[PDB]
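**Q** I have a structure I would like to understand better, so I am pasting it below and will then ask my questions one at a time.
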Amino acid sequence: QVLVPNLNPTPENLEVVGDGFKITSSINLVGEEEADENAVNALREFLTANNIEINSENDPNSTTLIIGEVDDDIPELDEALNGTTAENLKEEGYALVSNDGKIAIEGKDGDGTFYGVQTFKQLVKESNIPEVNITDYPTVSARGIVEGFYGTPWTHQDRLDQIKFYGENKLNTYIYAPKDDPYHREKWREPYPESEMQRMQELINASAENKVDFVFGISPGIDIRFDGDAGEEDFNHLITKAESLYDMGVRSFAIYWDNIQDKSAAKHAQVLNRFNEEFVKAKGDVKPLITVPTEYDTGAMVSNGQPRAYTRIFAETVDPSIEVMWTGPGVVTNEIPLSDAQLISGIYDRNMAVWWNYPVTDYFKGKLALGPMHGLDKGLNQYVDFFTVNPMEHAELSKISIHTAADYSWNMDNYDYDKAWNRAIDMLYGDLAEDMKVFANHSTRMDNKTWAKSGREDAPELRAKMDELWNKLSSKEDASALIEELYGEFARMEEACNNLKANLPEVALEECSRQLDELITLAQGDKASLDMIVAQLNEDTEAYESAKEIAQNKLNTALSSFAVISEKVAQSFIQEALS
Amino acid sequence: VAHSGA
Ligand SMILES: *[C@@H]1O[C@H](CO)[C@@H](O)[C@H](O)[C@H]1NC(C)=O
């Protein structure tokens, strides 16, 4: 009897209909001449990797896999689905059935067939597969990542790895817009050199391979001219640039106005509409144009319930078919409650797109953002149909947060941030998952102390125990059971971090090594802090002064190190104990 | 230059 393994995203409808079976060492593959070319390739790679040959001639003693779209006429597929259908599902949806030695995948479309294979890939462990009936489809139609942060852009290998990762987690969107790419912004008029164009072609190809919509962004708002011959020429620079990417296979475009001095709302929107008509519509196979206005968070967009000048004019002018993005109530913010999306969706008379600034850390680079999607309302799909996160300049560790973004945007109403966070680490880290949880748990909250605040609080259960300890002490209750419990946690933090330093692969380790060192330091300082509490209780001056110096030494190291972690928990505990 | 906002 075989269990349903960790899946991501959570499929909408899944039932276990049997004990499971082992897939034979050779399979009958059926329907692959007509089935989506990218789905079949994904399936082929997986089979090759897990040592499963494909039969050349049908063999009834071996597992049979049937794959295809609704719109392929393949009856042997409908037979194996057994009354289950993908016909009535939304675009990108699929049906999957494994029972009695047969696996059937039917996509609503090709995107759907590819995603069906991704779920198949997740269900198989050591050749064993549960027997299940699945119908599955996304809540949000556009799901993915906007590479739009400041600082060192992702590398070519970073992006290729990310794209394979998106496909595997059913994220279908990747927006290329790095602030510090000179040709994206600072020098938006200039053509990419030939070798950079070759790297582009590679990313486009890989995107198509993984069903990801590569969105080419451009940010001309610094110095674009709007009127007369200059406006013509500048407009034609957008066309030329977008054309050269179209000609390599790009079918999505974004034009961004964020973080600029010029606030000509009407002219911004006019550029959009013109590009929408002379480019997006003319081409006819190009997806809806994406944008961000110069006012892009509720605070900057709205004043006493009514839109500000720029926003009101921009909403009035911008074409209805154009996707408009906003960051929520602030630039980096705790929540997007339903009522915020309702307000903004109302001003724009449309479904909105989110540019969610988590896990991005360009505003506070000492900390890793390693928590789940948090504070985003689970009914958000009522006003939002396009969801993307802005990641860190650290591609590898961004995967933890993105994993949870895949789940939240695919199956929104079922989303449980703690379960999704745990699953992300479990799926990504393997043997090291438990220890990574211990570390990452202290690194989920982003707070620059002023305008930027978001994410699940740092290790809340520990903070609760710490708070509880100060209560037991100031009301002189017997604290000794909690003190042993707490020595264990501090020991554990140190044990786990030492294990990660020793065993994490380079690709993860070179992103978090300074923060590991930081949490070990703080754990050691928490330990001395308890020694301080215990020695004060035991009226032992020798032990108290010795522990105190050690506690201050650890805090001094953390205060002056670039790495920042557990500010309000592991760090604060030491500060609290020195009073 | 290095990040958004203030
Ligand atoms: C402003 O905020 C984030 C965080 O600094 C930054 O990465 C991004 O490029 C800016 N734009 C938007 C639309 O949030």
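The numbering of chain A matches Swiss-Prot: 40-618, in order.
Just so it is clear, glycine is given a Cβ too, placed from its N, Cα and C backbone atoms.
Just lifted these from Swiss-Prot, have a look:
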type	residues	note
BINDING	A:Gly187, A:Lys218, A:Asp297, A:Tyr335, A:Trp394, A:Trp395, A:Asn396, A:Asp401, A:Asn429	protein binding site
MUTAGEN	A:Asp297 to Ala	99% decrease in activity for 4MU-NAG
MUTAGEN	A:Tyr335 to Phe	Strongly decreases affinity for 4MU-NAG. 99% decrease in activity for 4MU-NAG
MUTAGEN	A:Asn390 to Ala	No change in activity for 4MU-NAG
MUTAGEN	A:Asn396 to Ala	Strongly decreases affinity for 4MU-NAG. 99% decrease in activity for 4MU-NAG
MUTAGEN	A:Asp401 to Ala	Strongly decreases affinity for 4MU-NAG. 99% decrease in activity for 4MU-NAG
MUTAGEN	A:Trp490 to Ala	Strongly decreases affinity for 4MU-NAG. 97% decrease in activity for 4MU-NAG
**Q** Can you list which of these recorded positions (A:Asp297, A:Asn390, A:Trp394, A:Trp490) have a Cβ closer than 6 Å to ligand 1?
**A** A:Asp297, A:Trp394
**Q** Radius 10 Å, atoms counted are CB only; among the recorded positions A:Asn390, A:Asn396, A:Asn429, which position scores highest?
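**A** Ranked by Cβ atoms within 10 Å, first place goes to A:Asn396.
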**Q** Find the one among the mutagenesis positions A:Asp297, A:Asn390, A:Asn396 whose C-alpha lies closest to that of A:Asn429 (protein binding site).
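**A** Closest by Cα distance to A:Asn429 (protein binding site) among the mutagenesis positions A:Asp297, A:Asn390, A:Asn396: A:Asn396.
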**Q** According to DSSP, folded down to helix, strand and coil, what is A:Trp394 (protein binding site)?
**A** strand
**Q** Out of these recorded positions, A:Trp394, A:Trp490, which one has the fewest other C-beta atoms within 10 Å of its own C-beta?
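**A** Per-residue Cβ counts within 10 Å for the recorded positions A:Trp394, A:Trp490 bottom out at A:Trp490.
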**Q** Checking interface proximity: list the recorded positions among A:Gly187, A:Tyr335, A:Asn390, A:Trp394, A:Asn429, A:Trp490 whose CB sits under 8 Å from a chain B CB, in sequence order.
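**A** Of A:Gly187, A:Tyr335, A:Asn390, A:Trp394, A:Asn429, A:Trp490, the entries that lie near chain B are A:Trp490.
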**Q** Same chain only, sequence gap of 6 or more: which residues have a CB within under 8 Å of the CB of A:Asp401 (mutagenesis position)?
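**A** Sequence-distant Cβ neighbours: A:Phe188, A:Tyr189, A:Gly190, A:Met431, A:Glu432.
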**Q** For the recorded positions A:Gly187, A:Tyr335, which Cβ has the most other Cβ atoms within 10 Å, all shown protein chains included?
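**A** Of the recorded positions A:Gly187, A:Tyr335, the most buried by Cβ count within 10 Å is A:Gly187.
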**Q** Restricting the comparison to the mutagenesis positions A:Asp297, A:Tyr335, A:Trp490, which residue's C-alpha is spatially nearest the C-alpha of A:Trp394 (protein binding site)?
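**A** Result for A:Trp394 (protein binding site): the nearest of the mutagenesis positions is A:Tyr335.
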**Q** Please name which of the recorded positions listed here, A:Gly187, A:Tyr335, A:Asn396, A:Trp490, is nearest in space to A:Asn390 (mutagenesis position), Cα against Cα.
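**A** Nearest by Cα distance to A:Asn390 (mutagenesis position): A:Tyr335.
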**Q** Hey, how far is A:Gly187 (protein binding site) from A:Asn396 (mutagenesis position), Cα to Cα, in Å?
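**A** Checking the Cα atoms of A:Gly187 (protein binding site) and A:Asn396 (mutagenesis position) gives a distance of 9 Å.
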**Q** Can you grab the distance from A:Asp297 (mutagenesis position) over to A:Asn396 (mutagenesis position)? Cα atoms, rounded to a whole Å.
**A** 13
**Q** Would you count the other CB atoms within 10 A of the CB of A:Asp297 (mutagenesis position), including those on all shown protein chains?
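**A** A:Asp297 (mutagenesis position) is surrounded by 21 other Cβ atoms within 10 Å.
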**Q** What Cα-Cα separation, expressed in whole Å, is found between A:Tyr335 (mutagenesis position) and A:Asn396 (mutagenesis position)?
**A** 12
